[PDB]
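First the structure, in the form of structure tokens, and then the observations on it.
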Amino acid sequence: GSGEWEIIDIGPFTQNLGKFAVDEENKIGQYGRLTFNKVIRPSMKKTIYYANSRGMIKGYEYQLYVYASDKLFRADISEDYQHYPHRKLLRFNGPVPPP
Amino acid sequence: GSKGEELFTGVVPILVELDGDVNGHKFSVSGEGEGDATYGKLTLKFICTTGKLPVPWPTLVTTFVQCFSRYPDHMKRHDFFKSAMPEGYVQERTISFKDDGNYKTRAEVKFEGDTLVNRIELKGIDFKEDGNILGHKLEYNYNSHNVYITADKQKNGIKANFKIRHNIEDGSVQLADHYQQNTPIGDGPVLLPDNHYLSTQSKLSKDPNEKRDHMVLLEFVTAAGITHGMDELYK
């Protein structure tokens with residue numbers, strides 16, 4: 001299962017998660033070619049656990065608001081330590097209204 | 001007590017090199033870090049240099065330097081590993097995964113300059129295509145184990161037996177039975193130990209900045225199983 005969502009800051013590492021999302025979305029092509037602008041607040045994170053009685057940490061999930069090509073998107077990213085490559089884009093859509 | 005023991009009184013740089021072949025799947029790994037046997041402490045980072053590792057990282061932890069074990073003062077006469085340095089020792093294992101395939105490893109552990117180097121060849125066979133190992137069904141974590149050691153006077157070295165417990169994603173546990181033989185490379189005298197064991201704790205982690213398939217290891221190893229001060233009871 002998973003833990004609870006909590007706010008995180010939007011430093012360079014979080015910006016890089018946004019760049020990852022836009023790179024991944026560009027491979028899929030639904031929105032044409034997008035140019036990363038910025039990740040804005042709020043950014044959210046939760047812990048992912050193995051689905052068994054030990055409940056150890058398996059990875060993390062992120063929810064971001066990302067500007068690309070001056071339009072606002074919502075991107076969800078998972079980090080899963082069991083399987084390489086560890087980051088996967090789960091969701092990328094919009095444009096959405098500002099938070 | 002050995003001459004080789006003086007080589008581990010401070011922090012020692014470590015290099016690890018592995019070439020593997022599991023069910024035909026060839027791969028290579030490089031690792032680097034340091035060890036501080038005063039505290040039984042190892043810090044290492046491994047990178048697969050051939051792309052994606054075809055087996056789970058946890059399966060290779062025991063293969064990737066027991067000379068960094070902390071031996072208590074009253075047990076220093078039983079530290080074979082340091083006594084073999086700097087010429088070093090050969091470490092051979094068979095690792096049998098219960099209801100699956102097996103690894104066979106031969107490694108040389110020795111100083112090259114100031115660096116302690118572990119160079120490994122590994123061959124795995126008889127693995128199931130969607131078993132826990134080729135199927136990548138192991139949790140990315142590690143348990144604490146004891147390594148049980150006895151002298152092997154015949155070969156002027158030691159042998160060890162232990163069973164690794166690998167957490168499986170479905171909640172089960174995969175056993176990996178380890179049989180190990182170590183023998184010195186040189187022909188200086190070595191220390192042949194009484195029965196004892198190494199108590200080992202390991203933490204696995206990831207480098208958030210690393211794009212390669214990789215493993216970060218923090219380990220603590222402490223020798224145990226021989227009582228302290230027995231003599232004084234009879235005085």
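Here, residue 1 is simply the first one shown, and the rest follow in order.
Per the header of the entry, the method used was X-ray crystallography, 1.7 Å.
Cβ coordinates are placed from backbone N, Cα and C, and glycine is handled just like the others.
Pulled from Swiss-Prot:
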| type | residues | note |
| --- | --- | --- |
| MUTAGEN | B:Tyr142 to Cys (Swiss-Prot position 145) | In mut1.9; shifts fluorescence lifetime from 3.03 to 2.74 ns |
| MUTAGEN | B:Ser144 to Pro (Swiss-Prot position 147) | Increases fluorescence at warmer temperatures such as 37 degrees Celsius |
| MUTAGEN | B:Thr200 to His, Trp or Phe (Swiss-Prot position 203) | Results in significantly red-shifted excitation and emission maxima |
| MUTAGEN | B:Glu219 to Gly (Swiss-Prot position 222) | Suppresses the 399 nm excitation peak, leaving only the longer wavelength peak at 475 nm |
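Most buried of the mutagenesis positions B:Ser144, B:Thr200, judged by other Cβ atoms within 10 Å, is B:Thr200. There are 22 other CB atoms within 10 A of the CB of B:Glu219 (mutagenesis position), with all protein chains counted. The CA atom of B:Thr200 (mutagenesis position) is located 10 Å away from the CA atom of B:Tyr142 (mutagenesis position). Taking a C-beta cut-off of under 8 Å and a sequence gap of six or more, B:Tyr142 (mutagenesis position) has these contacts in its own chain: B:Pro58, B:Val61, B:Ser202, B:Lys203, B:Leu204.
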